[PDB]
2 protein chains.
Amino acid sequence: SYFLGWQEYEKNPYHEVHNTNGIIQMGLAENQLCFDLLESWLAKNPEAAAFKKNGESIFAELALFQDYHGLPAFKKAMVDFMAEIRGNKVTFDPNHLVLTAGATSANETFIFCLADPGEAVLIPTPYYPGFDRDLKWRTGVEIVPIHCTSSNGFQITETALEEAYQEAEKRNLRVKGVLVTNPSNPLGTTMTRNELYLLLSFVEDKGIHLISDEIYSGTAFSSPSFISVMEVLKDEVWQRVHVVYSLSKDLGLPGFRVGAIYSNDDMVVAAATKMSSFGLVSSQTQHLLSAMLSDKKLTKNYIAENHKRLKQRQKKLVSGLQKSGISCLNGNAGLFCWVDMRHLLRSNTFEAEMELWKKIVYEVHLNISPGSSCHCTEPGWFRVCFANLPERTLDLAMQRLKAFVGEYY
Amino acid sequence: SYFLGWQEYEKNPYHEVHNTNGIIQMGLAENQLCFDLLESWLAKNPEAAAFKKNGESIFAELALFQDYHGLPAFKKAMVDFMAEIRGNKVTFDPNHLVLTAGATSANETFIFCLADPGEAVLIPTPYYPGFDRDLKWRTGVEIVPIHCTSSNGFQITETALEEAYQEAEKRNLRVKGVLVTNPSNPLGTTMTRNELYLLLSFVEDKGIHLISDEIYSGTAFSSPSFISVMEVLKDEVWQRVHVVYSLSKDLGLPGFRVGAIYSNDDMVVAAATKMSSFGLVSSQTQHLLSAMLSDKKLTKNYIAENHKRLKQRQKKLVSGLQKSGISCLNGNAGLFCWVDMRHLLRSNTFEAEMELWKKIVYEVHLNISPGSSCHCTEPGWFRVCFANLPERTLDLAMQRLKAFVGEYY
C-alpha cells in the first residue's frame, strides 16, 4: 500500500536531538520556510489576533459573523493578494470569490457544481493523490487521466487530451471538464503558455469546463514565469474557466483552512456560495488574515522572501541528489522536486518502483512519495519535498541517500 | 415566498438611534445574551488568542495543524463540556467525537455516512428549515415528515412514526434513520423521556439510526429537565444512536464554525473523520476554544448565567405576547418561542397564515417565522426569537404587536 512510508514515519519519526536514526519526512508538501515573517508581523501588529479593531473589541461582531459571502474586508484582501501573486497582470472581483475550508473543500465543491454522479473530469497525470478522494468520494464523479510522459517534460499534449476523451467514452462517461494544477503538484513545474492555449482550445471545442488549481501560484521561484489561466484569458469559454486557491502552501497555513473558488460564471458563484455553508472559514481566522493580507509591505516582502528561500532549498535538494547521480525534472515551483530514479529500478515496472520505495523507507529511513501514488505512467519517479526541513536535516537526508546509492549500486 | 421577511429586514433594519421605525429582527436564532462573559474571560486570559502557550509562541504549530482527528486538547475540552451540559450524567469518549465546520456540516456528513442517494430520513415536524438544504441538497437523500400536532404539545407519537414509515413506503423510499432536534427548534421544548423511549423502540424495531441534534442542549432553562438521547441509552441499537452538537447557539459563536459529530459506532467515527477533511475547524479557533472550555470556572458560570438570562428573556416575550392575548406552546429551552396565533387567522389555512405573516412584516415591522416554513401541519404557529435583542427592543416589538392586535382585532 502507498501508506507504508507514512505508517513507518509515525512509528519512528526523525529528531536531531532524540531520534537521529529516525525517518526523515520528505513526503508532505508543507511550507515551514517563512514562519518567522508571519510571527514578526504578529508581534508588531497584535490587534487582529486580539479581536480588536481601532482599539475597540469586535469579538461579538466576529462571533456572530456567519455569512456565506465571507467577510468583505477579507475577500478584498484575498483578491488583492491573488492579483499581486500574478504581478497585477489580472484582477479578481471579490463578488466572484467564494471562501471555503481549504482547497480540499473548494475542489469538492467545484465538482458538485459542475458534474453529476456518474460523469467525469479529466486530470493530467501525474496528479495530487488527494484528488482521488476530494473529487470522487461524495460526488460520485469519476476521474479519467490525461497521461503525460517524461519525453516532453510531462507536458499536456493534444494527443493525450484526445486519448483521455476517448477513454471516457469507452468507459461510458460524460466528460464535464478538465482539472489542472498550475503550478503542478507533483511535478514542481509551471504550466506553459502553449499548454494553457491547448487546454483552452480543447474545452472550447468540447463545451466543457477548465478548473485551474493554482494553490502553488505564489511559489514560482525560477524561470519560466508562472502564467495564471486567467492571464491567458485576457489574450463563451470565458464563463467556463475557474480557479481554486488556498493559503495552505504559500503562507504555510493549512491548519487555518483558507481556500477559495473563483469563477466568472455568476451561477457557479451563487451555487458555490450556498455550498460553502458546509465548510465556511472561521470568522476569527478571516479577520486575522484580512489584517495580515491588507498590509502591502508584508505581502510584498513575504512573496519575495518565500521565493528566495524556496529557491535556495530546491537548489540544495537538486545539488544533493546530483551527488548521488540522481536527476530531477527541471522545475521552478512548488514545495517539492519530481525525481528521476528510473536507473535505480530492478526493471521498468511499478513492482520495481515499490521495491525501491520500500528500501528507501526501511534502509535509508526517508519518507518520499512513489510516482505510482500520483498515477505516473512511468515507473521510477518520486516526489521529494524540501520546504519542511531544517537545511541540516535536508543535508542529512542527502548524505543517507548517497551512502545507500554507493552500497547497493 | 418564505424569504420575504428577511428581504424586507435587509432593506429596512431597525436601529434605535437611526431607524426607529425599521424592522425588528426576531427571525434569527442567535444568542447575544452572554458575550460579556466571554469578553471578560478573554480580557483576563489573553494568551490563547495571542498564539501563546506557557509564554511560548505556538503560531507555527497551529498554522501547520491540519489533522482530521482534531486538536486533542480541544476534543477533550469539548467532551468535558458536553458532559457538564448533561450534569455529568453521561460521558463522551473524545476518540468518538469528530469536529466539523458547524452543525450544518455535521448533519450533512451524518447523512452522507448513513444514507445513499434516493433513500430517506424521518424528521418530526415542525423542524428547522435549514434541514431541507443540509440533509438533502448534495446527498440525494429525501426527508419524510413525522407529523406532530398541538393537541399533545407537538410530541412524537407511535402513530405518527408509523404513518411516516408508511409514507416513505408509498414514496418508494428506503428509510435509513430518524433525525430529531432535542431540545427542539422551533418548538422551544425539551424532548420527553417517553418520546425518547418511543424513538429508541422504533429505530430498534426498524433496524435504523437515530440522530439527535442536541445543539440546544445547553439552553434548557426551565422544567422539565433536558434529557440527552445518550442518557436514556444508559437505562444493538446502541451502535445506531448518534449526536450532533455545536457551539453556535449556546455560546453564540456561529462565526467560528464549531460543530461535532458523536457516534458509538467506530466505523461511523472513521468515515465522518475522513469526511471532516472537507470542513475542518480552524486550528486557531480550536486552540482558543480549548483554552476557554478548559476553564471549569468559566464553563460553570457560563451555563448558569446563560440559563438565567435566557429564562428572563423568554418570560419577557411570553408576558409581552400574553398582553396581546397571544399564548405560546409552553417551552423551556432554545432561543425562541413557538407562538399560537391561530385565532388571528382569517381562516384555518396556510394562505391565511401567510396573509397574517405579511401584515406583521409590513405593518408591525417585525421579522418572525411562519410555521409553514418549518413544515408545521397546523396553520397559524410562528417562531419568535428572543435572545438577540436588547430588552428594550423586545419591549418595543411587543408594544407594536399590541397596537396591531388592538386595531385589526
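Chain A uses Swiss-Prot numbers throughout; the residues present, in order, are 18-252, 260-433.
So how was this one determined? The header says X-ray crystallography, 1.4 Å.
The backbone N, Cα and C atoms fix where each Cβ goes, and this holds for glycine too.
These come from Swiss-Prot:
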BINDING   A:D84, A:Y85, A:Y145, A:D151  substrate binding site
MUTAGEN   A:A46 to V  Reduced activity
MUTAGEN   A:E47 to D or Q  Decreased catalytic activity and reaction specificity
MUTAGEN   A:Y85 to A  Strongly reduced catalytic activity
MUTAGEN   A:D230 to N  Loss of catalytic activity
MUTAGEN   A:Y233 to A  Decreased affinity for the substrate
MUTAGEN   A:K273 to A  Loss of catalytic activity
MUTAGEN   A:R407 to K  Strongly decreased catalytic activity
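A:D84 (substrate binding site) and A:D230 (mutagenesis position) are 25 Å apart (CA-CA, integer value). 7 residues between A:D252 and A:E260 have no modelled coordinates; the flanking Cα atoms are 14 Å apart.
Ranked by CA distance from A:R407 (mutagenesis position), the recorded positions A:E47, A:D84, A:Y145, A:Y233 have A:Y145 at the top as the closest. Within 10 Å (C-alpha to C-alpha) of A:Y145 (substrate binding site) lies none of the mutagenesis positions A:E47, A:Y85, A:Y233, A:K273. Using a 10 Å Cβ-Cβ cutoff, A:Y145 (substrate binding site) registers 22 neighbours. Non-local contacts of A:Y233 (mutagenesis position) by the CB criterion (under 8 A, 6+ apart in sequence, same chain) comprise A:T198, A:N199, A:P200, A:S201, A:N202, A:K273, A:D274, A:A357, A:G358, A:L359. For the recorded positions shown (A:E47, A:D84, A:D151, A:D230), fewest C-beta neighbours within 10 angstroms: A:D84. In the three-state DSSP scheme, A:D230 (mutagenesis position) falls into the strand class. Site extent for substrate: among the recorded binding residues A:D84, A:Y85, A:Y145, A:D151, the largest C-alpha separation is 31 Å. Take the Cα of A:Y85 (mutagenesis position) and measure to each of the recorded positions A:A46, A:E47, A:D151: the nearest one is A:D151. Each residue contributes its Cα atom, and for A:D84 (substrate binding site) and A:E47 (mutagenesis position) these two points are 30 Å apart. Proximity to chain B, defined as a C-beta distance under 8 Å, is registered for the following mutagenesis positions out of A:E47, A:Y233, A:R407: A:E47.
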